[PDB]
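Notes to accompany the following structure.
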Amino acid sequence: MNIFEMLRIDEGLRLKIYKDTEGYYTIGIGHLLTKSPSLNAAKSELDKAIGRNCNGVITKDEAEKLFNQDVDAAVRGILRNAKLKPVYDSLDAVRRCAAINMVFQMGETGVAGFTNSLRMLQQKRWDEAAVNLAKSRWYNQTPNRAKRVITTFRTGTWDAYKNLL
Ligand SMILES: CCCCCc1ccccc1
């Protein structure tokens, strides 16, 4: 497994504009278009992102291109963030994928909330980190995905993702 397979499992693939778990317009593999309630605003963002008039629908190749851009952005965001970069650099490869997954889902605005978890991950206190990570709106609102990501941090293996092919 790799970060693309992991996030494809967690986000799915949809070629028409849809609403994500928070009710925001999204397309492809978890590509957020806008937090605006306006479908027209989402359609404009989609056209700007793809570079043609899509009328709310894209091809699989286009979805995969947004996905590559979004993964690249998540990783670069971690490397630019003074609080995240040292933790990320301290981690092994599988756990780095769990970190990318979280940033892909939630962005970086709530990093301060995860200060204690980041410290436990940096210290390699995996069971304690796992317990701390679950005390979160993130876990309570998307528990099946949070559990897979947390198990990945706890074990440093892909067991939570092989399980469910
Ligand atoms: C919003 C906070 C996400 C933090 C996820 C993470 C964990 C370890 C290293 C980098 C990023």
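Residue numbering: from 1, along the chain as shown.
The backbone N, Cα and C atoms fix where each Cβ goes, and this holds for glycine too.
Under the heading active site, proton donor/acceptor, Swiss-Prot lists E11 (among others), citing experimental evidence as support. Under 8 Å, Cβ to Cβ, and six or more positions away along its own chain, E11 (mutagenesis position) finds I29, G30. In three-state terms derived from DSSP, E11 (mutagenesis position) belongs to a helical segment.
Annotated active site, proton donor/acceptor per Swiss-Prot: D20 (among others), in sequence order. Applying an 8 A CB threshold to same-chain residues 6+ apart, the list for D20 (mutagenesis position) reads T26, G30, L32.
Counting every protein chain shown, 24 other Cβ atoms lie within 10 Å of the Cβ of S117 (mutagenesis position). According to Swiss-Prot, the feature substrate binding site maps to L32, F104, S117, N132.
Among the mutagenesis entries in Swiss-Prot is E11 to A, F, H, M or N, noted as: Complete loss of enzymatic activity.
In Swiss-Prot, the entry for mutagenesis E11 to Q states: Complete loss of activity. The structure shown retains the original residue.
Looking at Swiss-Prot, the entry for mutagenesis of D20 to E or Q says: Loss of 99% of enzymatic activity.
For the mutagenesis of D20 to A, N, S or T, Swiss-Prot gives this note: Complete loss of enzymatic activity. The structure shown keeps the original residue. When secondary structure is read from DSSP and collapsed to three states, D20 (mutagenesis position) falls in the coil class.
For the mutagenesis result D20 to C, the note given in Swiss-Prot is Nearly no effet on specific enzymatic activity.
DSSP assigns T26 (mutagenesis position) to a strand. Looking at Swiss-Prot, the entry for mutagenesis of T26 to E says: Complete loss of activity at neutral pH; covalently bound substrate.
Neighbour count (other Cβ atoms within 10 Å of the Cβ, all protein chains): 20 for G30 (mutagenesis position). Quoted from Swiss-Prot, the note on mutagenesis experiment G30 to F is: Almost complete loss of enzymatic activity. The enzyme is destabilized by 1.5 kcal/mol.
Listed in Swiss-Prot is the mutagenesis experiment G30 to A, annotated as follows: Almost complete loss of enzymatic activity.
Among the mutagenesis experiments that Swiss-Prot reports, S117 to V is described with the note: 50-fold decrease in enzymatic activity.
Among the sequence features in Swiss-Prot, the mutagenesis site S117 to F is noted as follows: 10-fold decrease in enzymatic activity.
Its Cβ placed at the centre, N132 (mutagenesis position) has 19 other Cβ atoms within 10 Å. According to Swiss-Prot, the experimentally introduced change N132 to I is described as follows: 5-fold decrease in enzymatic activity.
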Pairwise Cα distance for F104 (substrate binding site)/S117 (mutagenesis position) [Å, integer]:
17
Secondary structure at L32 (substrate binding site) (DSSP, helix/strand/coil)?
strand
Can you count the other CB atoms that lie within 10 A of the CB of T26 (mutagenesis position)?
22
